[PDB]
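The structure appears below as structure tokens.
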Amino acid sequence: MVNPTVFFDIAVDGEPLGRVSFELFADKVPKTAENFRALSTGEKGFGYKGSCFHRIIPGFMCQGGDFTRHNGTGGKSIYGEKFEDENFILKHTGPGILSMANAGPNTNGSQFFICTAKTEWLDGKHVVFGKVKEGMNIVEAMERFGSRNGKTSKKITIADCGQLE
Ligand SMILES: CCOC(=O)CNC(=O)N(Cc1ccc(N)cc1)Cc1cn(C)nn1
């Protein structure tokens, strides 16, 4: 019944920064939420631990989850390489929204982004499946290492991750 919570412990060139936790809307997008959950625990034998935020645009979003190519071209879901857009019930309402990156319709893998602004233009094209619960301050700190073109000035990693509670 209860939506699951997952955490990322974030590091900046290897130096611990802080924890970000997320509520995953399993009640509204269960297939998508379960993929992110499972990738955060690593229970299928692959996942986010050790991966980076490869693209960070201040005033827009922080993107990550490419654990296979490390640069935005890769990633895979727990269901296979790519799974369908589950639904577009939830909207990109503001900072802290967690949503799937994709390369076209029905191309979800493992890549995700965390909004740091309202990104309404993505509604109905990216599946929203969670939100930051605690540590929006840590997201804002991460965001300061981005740039206009998205290249990061220091390496922003998920040092550890998993499920809370
Ligand atoms: C705000 C969300 O934007 C996207 O998802 C657009 N596509 C996307 O970002 N990527 C393409 C992508 C997304 C998901 C999958 N599964 C594969 C490719 C990853 C990427 C591209 N670049 C230059 N840096 N990162």
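When the header is checked for method, it gives X-ray crystallography, 1.6 Å.
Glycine too: its Cβ is placed from the backbone N, Cα and C atoms.
Here Swiss-Prot flags 7-163 as domain 'PPIase cyclophilin-type'. The note that Swiss-Prot attaches to the published mutagenesis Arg69 to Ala is: No effect on peptidyl-prolyl cis-trans isomerase activity. Reduced interaction with BSG/CD147 and ability to induce leukocyte chemotaxis. For the mutagenesis result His70 to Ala, the note given in Swiss-Prot is No effect on peptidyl-prolyl cis-trans isomerase activity. Reduced interaction with BSG/CD147 and ability to induce leukocyte chemotaxis. Among the mutagenesis results in Swiss-Prot, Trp121 to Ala has the note: 200-fold decrease of sensitivity to CsA. Reduced ability to stimulate MAPK/ERK phosphorylation. The residue drawn here is the original one. While the structure shown retains the original residue, Swiss-Prot records the mutagenesis experiment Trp121 to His with this note: No effect on peptidyl-prolyl cis-trans isomerase activity. According to Swiss-Prot, the mutagenesis experiment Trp121 to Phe carries the following note: 75-fold decrease of sensitivity to CsA. Swiss-Prot lists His126 to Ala among its mutagenesis entries, and the accompanying note reads: Loss of peptidyl-prolyl cis-trans isomerase activity and interaction with HCV NS5A. Loss of ability to stimulate MAPK/ERK phosphorylation.
A distance of 21 Å separates the Cα atom of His126 (mutagenesis position) from that of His70 (mutagenesis position).
For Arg69 (mutagenesis position), the count of additional Cβ atoms within 10 Å of its Cβ stands at 10 [all protein chains shown].
Distance between Cα atoms for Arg69 (mutagenesis position) and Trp121 (mutagenesis position): 27 Å, as a whole number.
Comparing local CB density within 10 A for the mutagenesis positions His70, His126, the maximum falls on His126.
DSSP classifies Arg69 (mutagenesis position) as coil under the three-state reduction.
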